[PDB]
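Chemist: Before we start, here is the structure in question, set down as structure tokens.
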Amino acid sequence: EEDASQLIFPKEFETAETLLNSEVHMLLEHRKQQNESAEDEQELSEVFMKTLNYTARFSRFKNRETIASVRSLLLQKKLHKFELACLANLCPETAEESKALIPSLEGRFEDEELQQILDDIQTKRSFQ
Amino acid sequence: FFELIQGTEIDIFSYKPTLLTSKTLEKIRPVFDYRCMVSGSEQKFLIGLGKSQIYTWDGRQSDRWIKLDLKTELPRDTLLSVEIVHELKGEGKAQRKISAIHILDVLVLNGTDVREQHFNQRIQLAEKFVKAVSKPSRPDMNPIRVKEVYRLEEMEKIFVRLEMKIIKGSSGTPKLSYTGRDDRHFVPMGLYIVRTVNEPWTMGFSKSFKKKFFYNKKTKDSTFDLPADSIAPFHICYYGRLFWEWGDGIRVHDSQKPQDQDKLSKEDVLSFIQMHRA
Amino acid sequence: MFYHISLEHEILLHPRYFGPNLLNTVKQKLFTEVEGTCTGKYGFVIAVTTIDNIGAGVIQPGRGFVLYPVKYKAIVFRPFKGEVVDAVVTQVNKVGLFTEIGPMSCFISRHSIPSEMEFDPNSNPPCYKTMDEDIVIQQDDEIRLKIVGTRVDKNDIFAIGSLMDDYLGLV
Amino acid sequence: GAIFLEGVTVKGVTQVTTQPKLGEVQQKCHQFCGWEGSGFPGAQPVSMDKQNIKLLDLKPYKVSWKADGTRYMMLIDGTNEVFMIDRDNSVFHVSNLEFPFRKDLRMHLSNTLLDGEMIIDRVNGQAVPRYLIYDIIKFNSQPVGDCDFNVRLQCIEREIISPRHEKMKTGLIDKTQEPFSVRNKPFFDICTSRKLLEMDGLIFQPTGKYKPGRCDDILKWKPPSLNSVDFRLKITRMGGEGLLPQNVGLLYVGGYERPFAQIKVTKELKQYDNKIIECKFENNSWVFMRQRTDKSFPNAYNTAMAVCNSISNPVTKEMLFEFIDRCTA
């Protein structure tokens, strides 16, 4: 009934606002730092640890100013929240790969403008 | 673990390494007292209770012994200082990485205590042990290895084995990789510097005899043979250890840019070592 | 996708657990009850970002405990049909491929893995590799997969991914 | 319980599990004490409360300084014949410890039973084990336990010590060869406890014959500070319909079917689960001082309670002192 290839989401996931992997890393490390203080509170879930180390391994934007810059440059582009977050998380390098990993980008942007946006991603990727 | 340590203070196992920085660089003097090895994970203790009953512990009194999830076997009454290193084979999509036990130092080997033996001498017993527990007919087993130990005055030989390799999942960005004695490599985290000579002794180099000698700073005696009281036991080697971390901004291979000016490069550490060899 | 939404959940406070500070008890109760959970409609409930609104406490007639409807900003995750997601390989099998996306186990069967990526137990890690030995998918790798379908079991989702279409496999 | 003395290992001392030898050693102790039930025959002292301390005025008393030690009856039966018995009935053979007969130094003691403690001591910064002989039950089958506490006290001096000293003077005994030092605890008349006060308390010993078992007239006094009980620590999340399933540290004692008390569970307390935890009492709370690696089970219930009967209705460091001084007039 649902399909992420054509943005086919449930009605519960209509007001769903996406998050970046470095956003999830920053906020869950802030929650872990809140757990480090404010004692007589136990350790969090196994889900917390697994999600936190998972998005710590796959984090691409090492600065929150990088997060804000990518969010400002992509939010002014006519995308859905889902397409925006999936582009800024997978980070493709060719516009063919941008249309192949996300088949709902077929004809949303021009492929030269799409390659400009992907080169802006590879410009704003914090390298390791 | 309490049986095998024979009443040795547990706090000895909790000591963190001293970070090597421009403020702590003077601690590696005299250079000949030291050995070094390339690290690929955090250091842990490992206890063998026989067969697959292998447990690890992170040195903190609060931490539980965790059962090791690796297909490997160790004799009972074995107590090791180790790290866990994944050995990548090939590069990129074809790259295959296998985790391996890397012994850093040894305390007890199948009920034989070795902690009071000299670091290289303890390592000599450790090296034989890895072959003893080896299983080459069983390629499904996780390997046990001893770390390659360098003389601190030969740290230059480590950087010749550092290569920039394409690791599976690095988005095509090459990562610093240390290549071992086989066709396997791991991502290094840094370099441990371990003192092998106990105070008041230290190792000099005699320019007239072209040989290293031991010097006692208290008695002023000099000898060309190893004094028994100059031997650094496990607890002195472990307590006195430095760690030179190799994170972002540190240049140890010529393809790395940019360098952080507050962090010791290969060139800074090698220059300091060269000035203090003489 | 990692989501920042608002959710509504009702907390039941027995009068033994009122205390001098009542609202901190409700905040700790919400951070206990819904963190780390998984629901079929809202996915993996990762954490609660900010407890926005605390409702009026309706004393249930005959019952002792008070009931608080609570709105809260929350970080969650939901797996989706057809979404290409990064993943960590945990096990390579002759039947399939155990990977992880966060806390989620994902099982990629070999029958929906193309004929180039054959299985090898003879390598010292059992792995997925081609005859060119170019693409080597082994344990603790960074890969990408296309999630075909998800199955929720015992208040938690696992998923099934695939590698059939283009640009799938090792990063 | 093969730990002989905790804090050191000692040469030659060895648990005895041989079936024929052990049944003998134990049997002969029951025999020598005229003891009824199962287990340890040794006289068992009780804790001084505000009711007990009245007995120090009813008959004559002697007093000495308790040190924490381990309770061992020493059975001297022969030549290498020396054994030691636990609060537990555990039996240990001692090897190179030799007891000369006072009349004939060539002969050795037989059919002798001693009471005392094993204590570790300090001079050089290293542990020197000592056996302190605080009473004697039998000598040559002579029933010296039915004699008077000064009689028994003297006996121990000339029968078990002077002889071991003479043979040491001569080099027939190199003190060095023997597993441990051997000494008699000195005892004092009641009136001298004011000058005196690892010594953890006092012992008040009556003048009468030795009695095995629970002795209501032998009083062990501890300053109320050192009062401690050993519980098994069990922490469980406790919010079945309760809002917060906070895990709660429960304390357990031997003989009691349900929880004795509660401790507030610290972040550090947790790893001690299933293991004996040692607690003091302060604030109308229990507190964790240390861990013990020497027992897999708690104190007897009635022990815990007689700990409480002691803490709530205490005999104070000062209360005892006035009671003694008044009677010293």
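We're sticking with Swiss-Prot numbering for chain D, so the shown stretch reads 229-425, 436-567, in order.
So this one's electron microscopy, 3.9 Å, going by the header.
Any Cβ shown, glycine's included, is placed from N, Cα and C.
Swiss-Prot gives this note for the published mutagenesis D:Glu234 to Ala: No effect on GTase activity. One mutagenesis experiment catalogued in Swiss-Prot, D:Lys294 to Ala, is accompanied by this note: Loss of GTase activity. Feature annotation from Swiss-Prot assigns active site, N6-GMP-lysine intermediate to D:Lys294; the stated evidence is experimental evidence. D:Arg299 to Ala appears in Swiss-Prot as a published mutagenesis result, with the remark: Loss of GTase activity. The GTP binding site annotation in Swiss-Prot covers D:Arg299, D:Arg315, D:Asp343, D:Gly344, D:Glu345, D:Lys458, D:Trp459, D:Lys460, D:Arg528, D:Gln529, D:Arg530, D:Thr531, D:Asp532, D:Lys533. For the mutagenesis of D:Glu345 to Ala, Swiss-Prot gives this note: Loss of GTase activity. The structure shown keeps the original residue. Quoted from Swiss-Prot, the note on mutagenesis experiment D:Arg528 to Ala is: Strongly reduced GTase activity.
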Chemist: If you measure D:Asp343 (GTP binding site) to D:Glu234 (mutagenesis position) at Cα, how many Å is it?
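Modeler: Taking the Cα atoms only, D:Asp343 (GTP binding site) lies 19 Å from D:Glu234 (mutagenesis position).
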Chemist: Among the binding-site residues D:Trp459, D:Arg530, D:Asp532, which ones place their C-alpha within 10 angstroms of the C-alpha of D:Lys294 (mutagenesis position)?
Modeler: D:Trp459
Chemist: If I take the alpha carbons of D:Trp459 (GTP binding site) and D:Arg299 (mutagenesis position), what is the distance between them in whole Å?
Modeler: 17
Chemist: Rounded to the nearest angstrom, how far is the Cα of D:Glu234 (mutagenesis position) from the Cα of D:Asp532 (GTP binding site)?
Modeler: 8
Chemist: Identify which of the recorded positions D:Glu234, D:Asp343, D:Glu345, D:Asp532 has its Cβ surrounded by the largest number of other Cβ atoms within 10 Å, counting every protein chain shown.
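Modeler: Result for the most crowded candidate: D:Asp343.
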Chemist: Between the Cα atoms of D:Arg530 (GTP binding site) and D:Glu234 (mutagenesis position), find the distance and write it as a whole number of Å.
Modeler: 11
Chemist: Please report the number of other Cβ atoms within 10 Å of the Cβ of D:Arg299 (mutagenesis position).
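Modeler: So the Cβ neighbour count for D:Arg299 (mutagenesis position) comes to 18.
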Chemist: Across all protein chains in the structure, which of the recorded positions D:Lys294, D:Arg528, D:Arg530 has the highest Cβ count within 10 Å?
Modeler: D:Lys294
Chemist: For D:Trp459 (GTP binding site), just count the other CB atoms lying within 10 A of its CB, please.
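Modeler: If we count other Cβ atoms within 10 Å of D:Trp459 (GTP binding site), we arrive at 22.
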Chemist: Where does D:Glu345 (mutagenesis position) sit in the DSSP three-state scheme?
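Modeler: DSSP assigns D:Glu345 (mutagenesis position) to strand.
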Chemist: Can you tell me which of the mutagenesis positions D:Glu234, D:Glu345, D:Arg528 is spatially closest to D:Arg299 (mutagenesis position)? Compare CA atoms only.
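Modeler: Checked the mutagenesis positions D:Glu234, D:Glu345, D:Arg528; minimum Cα distance to D:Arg299 (mutagenesis position) goes to D:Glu345.
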Chemist: Fill in the CA-CA distance, D:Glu345 (mutagenesis position) to D:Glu234 (mutagenesis position), as an integer in Å.
Modeler: 13
Chemist: Whole-number answer please: how many Å between the C-alpha atoms of D:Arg528 (mutagenesis position) and D:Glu234 (mutagenesis position)?
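Modeler: Cα-Cα, rounded: 15 Å.
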